[PDB]
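Inspection log for the structure reproduced underneath, given as structure tokens.
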Amino acid sequence: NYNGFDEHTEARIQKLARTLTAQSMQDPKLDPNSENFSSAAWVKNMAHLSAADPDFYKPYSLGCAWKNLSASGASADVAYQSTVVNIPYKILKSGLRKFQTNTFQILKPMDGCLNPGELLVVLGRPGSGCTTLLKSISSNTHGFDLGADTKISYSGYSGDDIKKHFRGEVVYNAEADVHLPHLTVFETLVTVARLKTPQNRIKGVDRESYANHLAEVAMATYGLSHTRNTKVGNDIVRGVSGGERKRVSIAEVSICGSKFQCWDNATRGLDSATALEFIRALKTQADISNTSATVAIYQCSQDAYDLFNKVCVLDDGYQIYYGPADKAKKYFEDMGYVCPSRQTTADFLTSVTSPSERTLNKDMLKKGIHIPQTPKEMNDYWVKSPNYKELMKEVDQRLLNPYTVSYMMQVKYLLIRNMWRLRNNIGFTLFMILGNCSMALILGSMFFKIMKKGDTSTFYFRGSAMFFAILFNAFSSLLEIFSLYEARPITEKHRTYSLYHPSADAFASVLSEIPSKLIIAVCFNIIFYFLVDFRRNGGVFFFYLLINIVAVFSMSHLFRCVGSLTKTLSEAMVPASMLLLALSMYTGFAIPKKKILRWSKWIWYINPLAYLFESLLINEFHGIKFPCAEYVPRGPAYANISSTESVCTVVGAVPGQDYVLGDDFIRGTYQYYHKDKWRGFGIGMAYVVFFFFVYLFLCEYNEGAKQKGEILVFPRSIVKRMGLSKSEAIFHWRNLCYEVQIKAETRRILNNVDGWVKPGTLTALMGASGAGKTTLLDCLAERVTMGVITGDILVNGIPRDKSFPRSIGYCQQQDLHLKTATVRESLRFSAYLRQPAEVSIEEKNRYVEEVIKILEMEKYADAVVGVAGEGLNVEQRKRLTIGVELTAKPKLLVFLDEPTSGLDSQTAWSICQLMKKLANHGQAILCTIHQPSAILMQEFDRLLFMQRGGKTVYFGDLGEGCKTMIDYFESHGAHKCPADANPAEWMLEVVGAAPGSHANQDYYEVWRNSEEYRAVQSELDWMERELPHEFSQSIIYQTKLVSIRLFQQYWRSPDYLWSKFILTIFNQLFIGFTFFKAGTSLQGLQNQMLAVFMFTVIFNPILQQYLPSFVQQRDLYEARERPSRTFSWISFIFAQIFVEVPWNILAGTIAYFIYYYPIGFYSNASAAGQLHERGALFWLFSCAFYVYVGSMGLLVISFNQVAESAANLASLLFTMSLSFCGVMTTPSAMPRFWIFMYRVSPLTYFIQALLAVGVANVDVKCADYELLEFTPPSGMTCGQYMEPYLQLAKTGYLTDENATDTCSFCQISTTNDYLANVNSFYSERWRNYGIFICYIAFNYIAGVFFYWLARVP
Ligand SMILES: Nc1ncnc2c1ncn2[C@@H]1O[C@H](COP(=O)(O)OP(=O)(O)OP(=O)(O)O)[C@@H](O)[C@H]1O
Ligand SMILES: Nc1ncnc2c1ncn2[C@@H]1O[C@H](COP(=O)(O)OP(=O)(O)O)[C@@H](O)[C@H]1O
């Protein structure tokens, strides 16, 4: 626990000061070693030492005064939900409404003043304008605008002053949880203390020693010195606790030296003890550094409220009170509202703004004196108050009278921090290194057997191997965008502190990835270059290595720029995919620079990979003569030949040559000239530098954070215009015990628990964290999977059946609903699937309307659930949860887990009122309650109080004012309950884990031996004597409803569908028009092969775009719908399949139309008289490919938990399939080992069939440079000369069969002969289609099976 600078921390800070000064030496009030030390002065000295630099004019302390502070913002309309059809018009409308609005008064004029060293607390129900006030007084006024009369002064400096010259002294923190998960607390603080060492003025101690001491004192002051070596952690990363993480925020801003602070959601997710610790850390900072700190908080504890100097109270943007915290209660008591004895003053002030919870004074209503009731009247009363006169007499008097370290040091310290991140999360780094190296080994091994010979038969494979080398080197670095997005929030926070240039963070993040890039570019390249057997000269190898290093750095900087412009990785996967396709496909291998069309030659000219690949090919081919592999006149009749009467079958060949010069081959095929060897390096370095600087400039400026109104979405159709079933049976349990085996061998978590719930009764379940409240609720609701349960649960004395889970409603604490569904649609979905099938749908609709009316939500009964930020809010989301569990007509009970937790006192009271209403309608509610107020506690009928380990201490009716419980506890030697004490806190103090957690005795024993225990046992015996289809709907009906809901999710998911379709359109149109009418020359056929190959590379983006949808539906299902027995996993998976399939078919049809015809396959079909059949088969293959991408996404996401891991696995499998497809290396040249991968990969059959359907059954038309030129023997024309050869090699043709001087010879006479080399046959098209369909079926079946394995209990 943290007690706010208590003597412990004074001693520990003296220890730290002794350490520092002894190290350095290697007035007595400030001397660590001599007696009479004062740690408070010591730390305070440091505050001066960093603030009072004679060269930095930062103020010692900033107050704040503000009068007439009005804040207004653009009115909040109802934004109709975006669907996949209406979003284009929405976009156009938004564009016209942004180029060519009425306002809402967020905050009515306010006054106030916060002096240095004071704590201000802002109270008010959500929506009252607390966040806007904090942003206004801290000058973070973006998304709204202040009035012309607003006068705000920071002890002389205007808002326009701190906004420029002192920004970072005035800080607003919407959250105190944003941190870097993998840095330890000490690392997180020492990096900041290094960036904030006034190092030009400290003498006698190394800058690092002083930074260490400063971070150590910051941990000591704020109670974190135990977490020195613990990872700061996160929600998903275990580490320090939430309270300790918020105190790390406090210590970090303390080191940063801010003077005016605002904490908006300070104690979100914190129980009273931890929230009080946080407020105590703020108080410690206030009196150690003189920092005025404002906070907005909910359910402020009285012990936490006492710490606050001043209170501001808001109501609908009106200021009802501003003054000392200890006078607010009395001020509102004079106004005419009476505080119930057991109400904390924070709760009293916040409830005075709640028409249904205020207790107006009757005495002043006897004499008929006016009491303001509406917020306008309360403000009109305050402005007339005498307290307002005092406050203004102070505010008037108050108004009438960049970085500590250089840029290089900032870069150095942030680089050290980045390395700390790397070695604290090394696993990802090792994954990158080893995955790249192993892909190197595999893919290079694929090239092992063919490069040994070194003949001219290896030229295409040399091209393709160099293509692989450059692509892999270029795109290896792309995993660091994850770290970029992970660090952006922290960079923004540290920017709002005048802590460092964001350019410094960008530059340091670039530098921290160099070691990984070099390790990869060494290991991968050594393995690949050795195995692929490129030129063995050391010089050429090192030139290759340098080119690859330049490639990786250029692409890393380009995609850092691309990621910088985007907000989330999902928003970047589309443009990044477009750039990836362009760069990869115009690199010079998929389409030689000769073959590129006039419309897209500029792409090749601006592609750094193009020049780098040119340099690589020049390096690999230049100057080495390759012996010939086969000459075109061949066989028996062609043994006696003169040199000039036979060529090599390769582009650069010359008749009579024993070899081909690689230079000629590249000049002819690619048009690369040795004079361009070093141009590629120069241009690559130019782009490296330019995009590095663009990345810095983008990270420096293009950032922002804007405010937004709480907007309901209300689907467009709406926007155009705009009883209960009694719980029937008693439920009870007896001698219930529970055990697990995970954290220990037979670790008990519920121990001899017993009790009951009856119709029309509200029973609270209480106990400190742990104590198995949620565990007991899960055990009773038959909701647990692990552990074993003994003791008997019963309904009317009979064991609970196997249909029991459908008779109980269980409202989970962390409610989760389909974010696209509306409230009414969600309720009706719940009713349609859970209520009995014999009930008509009209009756279910009527009941849903009745439930909507009961819970008071017809004002938002057609609102979209949305997210926590937009759509519904916490209160309305909890109301929807309760309604969803109610609309299933639970026969027996409604279990509620912590329905109030996380809310403010007024909405928690509204929830408790709803629960009491339901218990009055006839329901039987057993709700778990966490740290309730006395007013909330009063509403409950019965109480079941447990100790840690689920040891029941008191079961019974608590009675009025909790008097029965108080009497039971007092009558057994408990210390009495003070008349102002909350009874729940009192009983957790009597026995529990509350601060002061010592119990004079163990009260489980007292219960066991009590009178009430025997009363409970007698009643439970009498109930035992009183006793005298796993789903509600058929699997088909469940699948119908679930698939309908998923279709309504895809529709209304415009981002997913439109990213899918525009990615398909761009990628496929770009492939089609890059190879626009590629023709039927020998290079044309190869270009069409590589085009059909590029068609597949849309695999990964489509799968990754898809996976989040399944993950969302899966989270909803597993969390809520599975335990509720709403529908079976069969229905869930079949919906995930049926919905995905049609959209993928549509995408495949679009791709077919924009790919088949532009590339020219249709003319190839027509010339063969096979137009319609080949077109239909090509369209079938396109649709099958997209359906296959969907099915493989399902297969990988079925058993994987996170989407990213499933995407990585799918990418690995697709890489294997594509690499061994037989296109980058023919199976003949493949090593004997890898043929299995060439047989099992679906893309072999897909691409073989698709290229056969594209180019087969037409005549080859060799281009001028492709034709072989030689001369015939004496006296015979080339027809006679070549006739014997054509007799055997039944393919090839002569341009002039009768020519006698020199003849041009094309190897292949028909595209079928070329395809046979690729092993693609037009006779196997339908067989290959069948094989691909079987692949799709296997994917879906295996995905269903793996979901049943890894996920279904
Ligand atoms: N442009 C705008 N900016 C901010 N709020 C706006 C705007 N337009 C309307 N509002 C509304 O004004 C009210 C101001 O409340 P504000 O969000 O400032 O405090 P709060 O919501 O009580 O605090 P918290 O965000 O901590 O819950 C909100 O209900 C919001 O929906
Ligand atoms: N991984 C686990 N395996 C087995 N039991 C667990 C595990 N995690 C938590 N528990 C048990 O479940 C309890 C958490 O739920 P519970 O305590 O009922 O919620 P609350 O703390 O709100 O009452 C813990 O006290 C612990 O005894």
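Note that chain A is numbered according to Swiss-Prot, with residues 31-56, 92-165, 170-470, 496-816, 861-1166, 1178-1502 shown in order.
Positions of Cβ are set from backbone N, Cα and C atoms, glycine also.
The secondary structure of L183 (mutagenesis position), as reduced to three states from DSSP, is extended strand. Sequence-distant contacts of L183 (mutagenesis position), defined as residues of its own chain at least six apart whose C-beta falls under 8 angstroms from its C-beta, comprise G128, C129, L189, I206, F329, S361, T363, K379. For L183 to P, Swiss-Prot lists a mutagenesis experiment annotated as follows: Activates ER-associated degradation.
Every protein chain shown contributes to the tally, and the Cβ of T257 (mutagenesis position) ends up with 27 other Cβ atoms within 10 Å. In Swiss-Prot, a mutagenesis experiment is listed as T257 to I, annotated with the note Alters drug specificity.
Annotation of the published mutagenesis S648 to F in Swiss-Prot: Alters drug specificity; the original residue is retained in the structure shown. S648 (mutagenesis position) falls within a helical segment according to DSSP.
Residues or ranges marked as domain 'ABC transporter 2' in Swiss-Prot (evidence: sequence analysis): 869-1112.
Among the mutagenesis entries in Swiss-Prot is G905 to S, noted as: Inactivates drug transport. According to DSSP, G905 (mutagenesis position) is assigned to coil rather than to any helix or strand. Applying an 8 A CB threshold to same-chain residues 6+ apart, the list for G905 (mutagenesis position) reads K911, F1083, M1084, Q1085, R1086, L1126, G1130.
The feature ATP binding site is assigned by Swiss-Prot to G905, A906, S907, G908, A909, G910, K911, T912, with sequence analysis given as support. Counting only same-chain residues at least 6 apart in sequence, those with a Cβ under 8 Å from the Cβ of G908 (ATP binding site) are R1086, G1087, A1131.
Over all protein chains present, the Cβ of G1040 (mutagenesis position) has 17 other Cβ atoms lying within 10 Å. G1040 to D appears in Swiss-Prot as a mutagenesis experiment; the accompanying note says: Alters drug specificity.
Those same-chain residues not listed among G905, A906, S907, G908, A909, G910, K911, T912 yet with C-beta within 8 angstroms of the centroid of the ATP site C-beta atoms are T913, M1084, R1086, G1088. Sequence-distant neighbours of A906 (ATP binding site): residues of the same chain at least 6 apart with a C-beta under 8 Å from its C-beta are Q1085, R1086, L1126, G1130, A1131, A1132. Its Cβ placed at the centre, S648 (mutagenesis position) has 27 other Cβ atoms within 10 Å. Taking the C-alpha positions, the distance from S907 (ATP binding site) to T257 (mutagenesis position) comes to 29 Å. In the three-state DSSP scheme, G1040 (mutagenesis position) falls into the coil class. Gap of 44 unmodelled residues flanked by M816 and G861; Cα separation 27 Å.
In terms of C-alpha distance, the listed recorded positions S648, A909, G910, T912, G1040 place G1040 closest to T257 (mutagenesis position). Gap in the deposited chain: 11 residues are missing between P1166 and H1178, whose Cα atoms are separated by 24 Å.
Reduced to three states, the DSSP call for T257 (mutagenesis position) is helix.
Close contacts with ligand 2, defined as a Cβ under 6 Å from any of its atoms, occur at none of the recorded positions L183, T257, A906, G1040. If you take the C-beta of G910 (ATP binding site) and look for same-chain residues 6 or more apart in sequence within under 8 angstroms, you find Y876, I887, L888, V891, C917, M1084, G1087, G1088.
Reduced to three states, the DSSP call for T912 (ATP binding site) is helix. For the segment bounded by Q165 and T170, where 4 residues are absent from the model, the Cα separation is 11 Å. Taking only the Cα positions, the spacing between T912 (ATP binding site) and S648 (mutagenesis position) is 54 angstrom.
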